[PDB]
Amino acid sequence: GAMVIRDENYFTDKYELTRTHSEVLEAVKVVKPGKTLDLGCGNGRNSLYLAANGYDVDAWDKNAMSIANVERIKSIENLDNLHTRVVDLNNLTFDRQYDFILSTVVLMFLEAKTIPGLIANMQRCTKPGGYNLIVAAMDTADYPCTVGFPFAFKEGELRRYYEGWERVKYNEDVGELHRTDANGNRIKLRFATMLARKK
Ligand SMILES: Nc1ncnc2c1ncn2[C@@H]1O[C@H](C[C@@H](N)CC[C@H](N)C(=O)O)[C@@H](O)[C@H]1O
């Protein structure tokens, strides 16, 4: 009989994908299966894990090839509850209500002028009791952006956006990019990480 567990190794070991994001794995201990939106899904590590575990996933990205790859894997695995779209997040408005919206390591790639409108759109489209998970690069006095991302959160800025939500988790811890500097050392930067629940 076919083994039903779909853990953080499943898509990782079968389709050469990076392991499911640590914050997605944590989030699901708290966030129950529901209508989900993965904004900038890439090659789908997070959308695929979610859909395989009962979440109804809208998985969106600008990269047509990345979307094709998600669709390829979706077809192989019969993930009926995973739906894809090639979208430009800089030029996008949406209107469906969701239990869970996540954007993991995507927002720093967007135009700075997109962010206020997108975050407001995210909050608008979360159900009361629903959750938003965001992880994104920052640019701070102690950890300046050395990559030149077109956007990065300032210290305290993500928290300010989500005033009035319950911040189940919020930190601006120093992390590392995978890309390296002139001496081959991983680039150190703070990331804003938040799991927040709407009242
Ligand atoms: N303007 C844009 N609209 C939609 N997606 C974008 C845009 N700019 C960058 N992206 C996507 O952001 C993704 C960033 C990747 N690091 C994948 C993040 C993915 N959420 C993950 O946790 O693996 C890429 O797949 C890009 O195609």
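One-based numbering along the chain as shown.
Structure method, as recorded: X-ray crystallography, 1.9 Å.
Here the Cβ of each residue, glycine as well, is placed from N, Cα and C on the backbone.
Swiss-Prot lists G40, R45, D61, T104 with the feature S-adenosyl-L-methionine binding site. Applying an 8 A CB threshold to same-chain residues 6+ apart, the list for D61 (mutagenesis position) reads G40, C41, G42, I67, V70, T84, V86, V87. In the three-state DSSP assignment, the secondary structure recorded for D61 (mutagenesis position) is strand.
While the structure shown retains the original residue, Swiss-Prot records the mutagenesis experiment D61 to A (Swiss-Prot position 59) with this note: Loss of tellurite resistance.
Record note (Swiss-Prot) on the mutagenesis of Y98 to A (Swiss-Prot position 96): Decrease in tellurite resistance. Mapped onto three states, the DSSP output places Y98 (mutagenesis position) in strand.
Same-chain residues at least 6 positions away in sequence with a Cβ under 8 Å from that of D99 (mutagenesis position) are, in sequence order, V31, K32, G34, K35, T36, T126, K127, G129, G130, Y131. While the structure shown retains the original residue, Swiss-Prot records the mutagenesis experiment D99 to E (Swiss-Prot position 97) with this note: No effect on tellurite resistance.
Under mutagenesis, Swiss-Prot gives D99 to N (Swiss-Prot position 97) with this note: Decrease in tellurite resistance.
Proximity of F100 (mutagenesis position) to non-local residues of its own chain (separation of 6 or more, Cβ distance below 8 Å) is seen for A27, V31, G34, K35, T36, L37, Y55, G130, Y131, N132, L133, given in sequence order. Here Swiss-Prot notes a mutagenesis experiment, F100 to A or Y (Swiss-Prot position 98), with the remark: Loss of tellurite resistance.
Looking at Swiss-Prot, you'll find the mutagenesis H178 to A (Swiss-Prot position 176) noted as follows: 95% of wild-type methyltransferase activity on tellurite. If you draw a 10 Å sphere around the CB of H178 (mutagenesis position), it holds 7 other CB atoms from the protein chains shown.
In sequence order, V147, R186, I187 make up the list of same-chain residues 6 or more apart from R179 (mutagenesis position) whose Cβ falls under 8 Å from its Cβ. Taken residue by residue with DSSP, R179 (mutagenesis position) is part of a strand. For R179 to A (Swiss-Prot position 177), Swiss-Prot lists a mutagenesis experiment annotated as follows: 35% of wild-type methyltransferase activity on tellurite.
Taken from Swiss-Prot, the feature substrate binding site covers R179, and the record attributes it to a curator's inference.
In the three-state DSSP reading, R186 (mutagenesis position) counts as strand. In Swiss-Prot, a mutagenesis experiment is listed as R186 to A (Swiss-Prot position 184), annotated with the note 74% of wild-type methyltransferase activity on tellurite.
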Say you check the Cα of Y98 (mutagenesis position) against those of the recorded positions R45, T104, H178; which is nearest?
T104
Which recorded positions of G40, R45, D61, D99, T104, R186 contact ligand 1 in the sense of C-beta under 6 Å?
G40, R45, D61, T104
Can you tell me the CA-to-CA distance separating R45 (S-adenosyl-L-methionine binding site) and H178 (mutagenesis position), as a whole number of Å?
17
Given the S-adenosyl-L-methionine site residues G40, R45, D61, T104, which other residues of that chain have a Cβ within 8 Å of the mean position of their Cβ atoms, reported in sequence order?
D38, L39, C41, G42, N43, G44, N46, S47, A59, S103, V105, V106
